[PDB]
Amino acid sequence: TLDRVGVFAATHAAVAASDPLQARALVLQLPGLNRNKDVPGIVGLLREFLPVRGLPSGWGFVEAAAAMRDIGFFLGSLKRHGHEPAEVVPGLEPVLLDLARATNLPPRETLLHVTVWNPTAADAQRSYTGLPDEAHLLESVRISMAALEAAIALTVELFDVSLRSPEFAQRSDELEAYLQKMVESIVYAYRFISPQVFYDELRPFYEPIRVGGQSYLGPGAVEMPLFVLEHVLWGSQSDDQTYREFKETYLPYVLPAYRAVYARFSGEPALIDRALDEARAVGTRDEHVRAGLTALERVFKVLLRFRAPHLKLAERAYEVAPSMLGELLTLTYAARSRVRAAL
Ligand code: HEM
Ligand SMILES: N[C@@H](Cc1c[nH]c2ccccc12)C(=O)O
């Protein structure tokens, strides 16, 4: 029934099916080498497939992203053992910059590379550690990524829909159904991911690396374009400094299309600012205004049903959390409160 997911899942599967460096059997050997902390071996394994003579001219986005994925697991691994990958692998940096050029993404692996663009089968899935907890971590993102992309499209569409129209309530109800997948992700994480194993065994693989004379953050679900959705939905005109910096920090890591969505809405009132201004002008005696606001409140409810438990999970891992999480939750409650007050 979440019919819009299909196309996004299909585009992900295209990258996941691609192995342009014929590296599948090679990357599967990485977990054992990480367990052994075998740095020379990690470099040697990478050199078995790293292009030395530039990128094949026939490659498009799909091949370049797939290549970045397979090289990428080596980047996080080398840094995990205390080494700048660019410093220990000659000729690596130019390849990373070429792949960045070909994908219009940063010159290292991102969330997309390690989750939705990473095949799912046991004989193919790339991993830093080979641990069950890592496999569960990747699955938690696959549960909701395509749904989130659909949700972004639905939010952009809703922005131009009048609150006076019955379409507003209907589109909002639809948006809520897609955002429920984020809740499913966190439920999944609670059930299957050890916060201790995350903190002690997985987290070390996601440190920043230096390429091209700047630092690039490691993969994380923090890179999910949920912040772009909410930029459009409520946050575009926020004067909260910490929040603004958070969005600008992760902007480079999302797909080009979402970076442009973000740019489009930055110089404008957010959806709810427009929605509430309309409600105050027309009045809540209009049934479609009442229904629209009610449906919009339910959208905030589902964001909070993701965000509140997520914070507890993050705090539990650190018990074995960064301040921006609690700050973002507070902003989200305030956003919902504005809708509640309008009614
Ligand atoms: C034990 C598992 C998890 C831990 C320990 C964790 C931890 C964190 C931390 C510490 C942050 C703040 C950013 C940072 O400093 O890295 C964060 C942000 C974020 N996380 Fe998680 N996380 C977990 C699971 C998940 C899952 C399953 C999802 C969704 C699939 C998710 C989605 C997000 C998003 C979208 C952000 C950006 C901030 C926000 O929207 O509130 N996380 N996470
Ligand atoms: N949200 C956390 C933990 C997390 C969830 N899914 C992930 C996938 C890859 C790396 C980290 C994660 C983070 O961004 O760090």
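Here Swiss-Prot sets the residue numbers for chain A, with the shown residues being 4-323, 336-358 in order.
Cβ coordinates are placed from backbone N, Cα and C, and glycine is handled just like the others.
The feature heme binding site is assigned by Swiss-Prot to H313. Among the mutagenesis results in Swiss-Prot, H313 to A has the note: Loss of synthase activity. The residue drawn here is the original one. Quoted from Swiss-Prot, the note on the mutagenesis of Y321 to F is: Loss of synthase activity.
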* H313 (mutagenesis position) to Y321 (mutagenesis position): how many Å between their Cα atoms? -> 13
* Asked: Looking only at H313, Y321, the mutagenesis positions on record, which one has the least crowded Cβ, with the fewest other Cβ atoms within 10 Å?
  -> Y321
* **Distance bridged by 12 unmodelled residues (Cα of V323 to Cα of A336, Å)** => 10
